[PDB]
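Trainee: Quick one: structure below, then a few questions.
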Amino acid sequence: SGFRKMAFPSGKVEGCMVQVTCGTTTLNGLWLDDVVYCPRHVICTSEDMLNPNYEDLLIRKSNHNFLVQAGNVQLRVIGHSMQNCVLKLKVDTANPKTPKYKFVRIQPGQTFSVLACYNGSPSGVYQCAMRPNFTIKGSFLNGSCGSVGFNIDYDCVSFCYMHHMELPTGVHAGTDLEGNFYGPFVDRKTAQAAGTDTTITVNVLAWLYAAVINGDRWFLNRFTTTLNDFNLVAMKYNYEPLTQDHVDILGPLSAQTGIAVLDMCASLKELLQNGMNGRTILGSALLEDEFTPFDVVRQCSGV
Amino acid sequence: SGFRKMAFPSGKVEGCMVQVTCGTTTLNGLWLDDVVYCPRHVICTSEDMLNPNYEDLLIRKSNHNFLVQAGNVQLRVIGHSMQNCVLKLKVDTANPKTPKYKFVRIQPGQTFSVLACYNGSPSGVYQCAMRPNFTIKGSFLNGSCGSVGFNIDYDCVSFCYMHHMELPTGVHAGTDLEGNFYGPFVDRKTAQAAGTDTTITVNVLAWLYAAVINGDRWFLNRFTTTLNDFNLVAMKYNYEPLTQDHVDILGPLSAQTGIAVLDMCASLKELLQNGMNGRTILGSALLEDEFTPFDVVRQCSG
Ligand SMILES: *[C@](O)(C(=O)NCc1ccccc1)[C@H](C[C@@H]1CCNC1=O)NC(=O)[C@H](CC1CC1)n1cccc(NC(=O)OC(C)(C)C)c1=O
Ligand SMILES: *[C@](O)(C(=O)NCc1ccccc1)[C@H](C[C@@H]1CCNC1=O)NC(=O)[C@H](CC1CC1)n1cccc(NC(=O)OC(C)(C)C)c1=O
């Protein structure tokens, strides 16, 4: 038993991380087969960053201007191509530890593991939700750019995030592995801000389910609410509306505990309205919204 | 920017995980060079247990009774011994993926990463602290036994924990990799009680420095305290004593923030006496005690 924020084992991704230097700029790339993927802003000086003409900056770069290091081995670059905000560097050597992988775009409210790297060396691993405002609550310093976010399903790595930037309020923005930003963000040194965030109602209910499965159950009550009457209180507190698809997605946790979603909703309404009165749920004194229903099932059934 | 509960990358440990089976029981083993380490209770059934005589039960096992699988390769067991509560199984093959490593016994308040495994297959990585009562707050289901805790120093993996058992209210116990339990626990099927836990004071101060490094400053007051006057208040709220050694260990964070340790103690004293009054620190509504000073410096620096 017990319930913890849990990342995927990162070994399959660690074997792909490399360092990419272009003149003065060093950051991280992802080496899969004979291609290294990284943020295109590797070609910029801070001069270029106010309004960078990436197409014109890239014309002035040769294969030779890209230093790619995997451990203590130099990889020779034999081709460069740009796709949206990502640079693809073709190398002579294919990554022999390339795992089975796909590039996917995660939806808001879904979770992934971040492998934070510096100089192409993994430093740490932690779990993030793609927020409704298309930011993540991460931990990234200078050199973290080109760090990736992923899910593992069996032997297959689904790469969903490459790190690009920090925003006021200490949150982070990046692109999918095709180089499209999540949210309205741009890869240049302009003032940008995240929109107002919302709480991911479906994820809070999943976590309440997690609590109950682990025997932390003091917040359960005999009361029930309609979906409409629940959503009246949710909207006031800046929680996403709960849809019938959310109620259906919570079906496995509801069946496993025997607590109906609309019974659980009466707990959550009381917690929103009256707070926790000095008590904790799974060691937290506030409502956690960064576990998906699938994250709870995976951890409580142990795959 | 941002501050997260962070684990070490697990790759170097993933390549060491194997499945150990003795008839009916399967759990995880750690394969380093030509030795597999696993909990000794892999030799029991329900038949035994409640209070098994492990030395006795191990006599009546043979090398061949240990099925060791590394992915879908069978390892040949050519030797076996018990050391405290772990089995060391000698195998015909050295692990090609053995990282540079040590075995260390960690102290209460120290943190480590857990790679939770099922059938020799890693499932997840998370960060833990050795509580003052020598339990950990883990996430471990049936089959998790033999999962290990570790720190990574540069290239070198320090193994500090092997998972053995669950205790009341969802907490966990295990041994070091020499098979000595952390705490007054035994690998018996019998009821055992943890002992009352306390807050790791040096770790709360470390995390208040993390808060200041990351732009959370509201809880700083303009007071200082003596070590003694601080501990008078700490002990009243179930906090570990803060030693001069803890003050000295908070030095680097002190210098990096220009907030003296005893000034930060005066801020914590006020937080214990008056509460947080519904405000958060680094996204938490209570005081977090599972970041060491080392963890704060590591994450804020590289
Ligand atoms: C990323 O580019 C990176 O790591 N680059 C390599 C490098 C940088 C610095 C020194 C050595 C090597 C960084 C990652 C950032 C830095 C701190 N934590 C992070 O997540 N991203 C940027 O610096 C980014 C580049 C832009 C998108 C193309 N950038 C540029 C300018 C400003 C910001 N943000 C910013 O100033 O935000 C506030 C909160 C205002 C400080 C930015 O992210
Ligand atoms: C460990 O043995 C394991 O994972 N392998 C055994 C196994 C069981 C079922 C199927 C396949 C393999 C487990 C790990 C436990 C299970 C639940 N969570 C864990 O972390 N260890 C034990 O079951 C352990 C063995 C004892 C030390 C030698 N054990 C046995 C009996 C009771 C408990 N604890 C217990 O019941 O705790 C209370 C607080 C009473 C609920 C126990 O840990």
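We number chain A the same way Swiss-Prot does; the residues here are 3264-3566, in that order.
Backbone N, Cα and C define each Cβ position, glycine as well.
Residues or ranges marked as active site, for 3CL-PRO activity in Swiss-Prot (evidence: experimental evidence): A:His3304, A:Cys3408. What Swiss-Prot notes for the natural variant A:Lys3353 to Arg is this: In strain: Beta/B.1.351. For the natural variant A:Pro3395 to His, Swiss-Prot gives this note: In strain: Omicron/BA.1, Omicron/BA.2, Omicron/BA.2.12.1, Omicron/BA.2.75, Omicron/BA.4, Omicron/BA.5, Omicron/BQ.1.1, Omicron/XBB.1.5, Omicron/EG.5.1. The structure shown keeps the original residue. In Swiss-Prot, the entry for natural variant A:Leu3468 to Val states: In strain: Zeta/P.2. The structure shown retains the original residue.
Where in this structure would I find these features, and how exposed are they?
Mentor: Under the three-state DSSP scheme, A:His3304 (active site, for 3CL-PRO activity) falls in the helix class. The number of other Cβ atoms within 10 Å of the Cβ belonging to A:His3304 (active site, for 3CL-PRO activity), over all protein chains shown, comes to 23.
Residues within less than 8 Å, Cβ to Cβ, of A:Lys3353 (variant position) and separated from it by at least 6 positions along the same chain comprise A:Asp3297, A:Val3298, A:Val3340, A:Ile3341, A:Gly3342, A:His3343, A:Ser3344.
Neighbour count (other Cβ atoms within 10 Å of the Cβ, all protein chains): 18 for A:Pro3395 (variant position).
Shown in sequence order, A:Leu3290, A:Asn3291, A:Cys3301, A:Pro3302, A:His3304, A:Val3305, A:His3426, A:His3427, A:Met3428 are the residues of the chain, 6+ apart in sequence, with a C-beta less than 8 angstroms from the C-beta of A:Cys3408 (active site, for 3CL-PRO activity).
According to DSSP, A:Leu3468 (variant position) is assigned to a helical segment. Long-range C-beta contacts of A:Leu3468 (variant position), restricted to its own chain and to partners at least six residues apart, with a cutoff below 8 Å, comprise A:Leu3505, A:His3509, A:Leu3513, A:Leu3516, A:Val3524, A:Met3527, A:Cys3528, A:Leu3531.
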Trainee: Indicate whether A:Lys3353 (variant position) is helix, strand or coil by DSSP.
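Mentor: DSSP call for A:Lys3353 (variant position): strand.
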Trainee: When you measure from each Cβ to the nearest atom of ligand 1, which of the recorded positions A:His3304, A:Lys3353, A:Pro3395, A:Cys3408, A:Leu3468 fall under 6 angstroms?
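Mentor: Passing the 6 Å Cβ check against ligand 1: A:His3304, A:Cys3408.
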